[PDB]
Amino acid sequence: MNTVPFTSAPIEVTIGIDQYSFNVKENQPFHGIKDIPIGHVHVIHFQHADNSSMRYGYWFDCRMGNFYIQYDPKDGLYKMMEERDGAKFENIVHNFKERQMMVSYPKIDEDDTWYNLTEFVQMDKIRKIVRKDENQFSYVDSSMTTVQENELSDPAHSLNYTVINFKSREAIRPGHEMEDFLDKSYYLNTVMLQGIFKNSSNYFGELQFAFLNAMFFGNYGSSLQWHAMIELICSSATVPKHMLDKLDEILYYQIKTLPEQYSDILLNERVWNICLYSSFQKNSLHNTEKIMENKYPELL
Amino acid sequence: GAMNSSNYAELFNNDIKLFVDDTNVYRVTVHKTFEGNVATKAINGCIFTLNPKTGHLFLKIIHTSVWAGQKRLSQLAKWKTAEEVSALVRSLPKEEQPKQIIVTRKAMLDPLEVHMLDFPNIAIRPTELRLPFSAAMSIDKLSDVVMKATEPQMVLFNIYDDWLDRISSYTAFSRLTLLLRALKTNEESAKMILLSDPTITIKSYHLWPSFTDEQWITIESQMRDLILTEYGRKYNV
Ligand SMILES: [C]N1N=C(C(F)(F)F)[C]=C1[B]([O])=O
């Protein structure tokens, strides 16, 4: 069980760690988060009390280094940093734990939620979507645009999700225009899975990462990507059975975790109605259809 | 974006553009079977592709053999239309290719967009105008070539005959749409108007009769009256 210490908390802020969150008051004696489960990526995220604008945060994996948070009064945010001195770090953590200045990652033992949301998400793939190679952790905020959003403006601060565009030469074989547009199996299986992602695990990892960026930072481009990757599968007549069954599990836990009060903005009515009721896979997503119909029957 | 009354003069500027109307591509007669069910029989159709500035009409005849063994023919017809328009563009010299293609039905937008991906600089546009191009098969010489076709065929016409020697393309288009609207609203009466006088004939190389300027004013008035007459008969006014 690993630890992310905080140097201090000089400004009032709501701090998220994965699907949990807690409020810290201005100059409260808060020195970090302990008991973080090893084996998963994690995200530590922030919303300042005095300016809700720019929810931002850091994706990290405690197996890759010792990370801590320190407020920067010049740039006005909580920054993640790596401590290379292992003995310095162990000594800082132990002192803060002894003084009980840390919140405990509050995982219920029965609860597989975070695993289910990050099953296919790997740090190495996050760091290719979010390019900042001198850090082992990845910064994401509310306003960062995607490579596709920029094509339709700073490239170093972009989310390099895989571009999906149903009306593009990549998606449409010359001479198979009608076939490929109405049945996207070629695009899914040859172009995307065999060609770009290599396997369904990397595809699901990007899908899951896009969802989590939408939920945690209100990143519109991330939501656009999440929906595009669902639609591409649902609009394919030929999908491996194991992918459909896994997709149903992935989406079920995403819909289950979504704050009820942000359904209006996080869920695209067209995509979901198409996917659940018109698409080739309208009958393949039983768990997802059931939770959507009982939780968000308005959208449908 | 879409083409409407506000930007109507754009049709007659010097940027090459084509209207595409797919309403006569897939044509059927519905009939009873011996067992008392219903079946369709396809008949030859056509794509109506028109340059409104010059009157050049690219009439691609759709022979019933293209439907043989195919399913979901109303959907296929839109994609076949887009395929044939794309093939026409590719067949034209670069300096004759359109800069815009305006589809008369919004359901042609995605099929044509997808078929024209190789031409990102050609705009594919809808229109808010209700154009009467479905009535093209009320023009006897066009109906005749479509029905006689035994194989796929493209036939080129000028739908304005020689009108542009005497009038502008704005006026020619207005005349054409009035004629077609009349043929669409009451075909029998419209054709009566157009031929009632045997001394005015259709030249071998034309589609419409050889009316003088003064005779066109009379004809045009008679077509407006017909459209108004039918509008009253319809709504009881
Ligand atoms: C505030 N916000 N949140 C989202 C989403 F990520 F949940 F999809 C989109 C927007 B927006 O339009 O600015």
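Easy rule for this one: first residue shown is 1, then count along the chain.
Per deposition record, X-ray crystallography, 1.5 Å.
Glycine is treated like the rest: Cβ placed from N, Cα and C.
Counted within 10 Å of its Cβ, the other Cβ atoms near B:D21 (mutagenesis position) come to 22, all protein chains included. Listed in Swiss-Prot is the mutagenesis experiment B:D21 to N (Swiss-Prot position 1853), annotated as follows: Reduced growth at 30 degrees Celsius. Strongly reduced growth at 16 degrees Celsius.
Listed in Swiss-Prot is the mutagenesis experiment B:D22 to N (Swiss-Prot position 1854), annotated as follows: Reduced growth at 30 degrees Celsius. Strongly reduced growth at 16 degrees Celsius. Taking Cβ-Cβ distances under 8 Å and a sequence separation of 6 or more, the neighbours of B:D22 (mutagenesis position) in its chain are B:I47, B:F48, B:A77, B:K78, B:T81, B:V103, B:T104, B:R105, B:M108. Mapped onto three states, the DSSP output places B:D22 (mutagenesis position) in coil.
A C-beta separation below 8 Å, combined with a sequence spacing of at least six in one chain, links B:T23 (mutagenesis position) to B:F48, B:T104, B:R105, B:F133, B:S134. A mutagenesis experiment is reported in Swiss-Prot for this position, B:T23 to A (Swiss-Prot position 1855), and the note states: Reduced growth at 30 degrees Celsius. Strongly reduced growth at 16 degrees Celsius.
Taken residue by residue with DSSP, B:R105 (mutagenesis position) is part of neither helix nor strand, so it is coil. Quoted from Swiss-Prot, the note on the mutagenesis of B:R105 to K (Swiss-Prot position 1937) is: Severely impaired growth. Reduced growth at 30 degrees Celsius. Strongly reduced growth at 16 degrees Celsius.
Cβ contacts within 10 Å of B:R105 (mutagenesis position), excluding its own Cβ and spanning all protein chains shown: 16.
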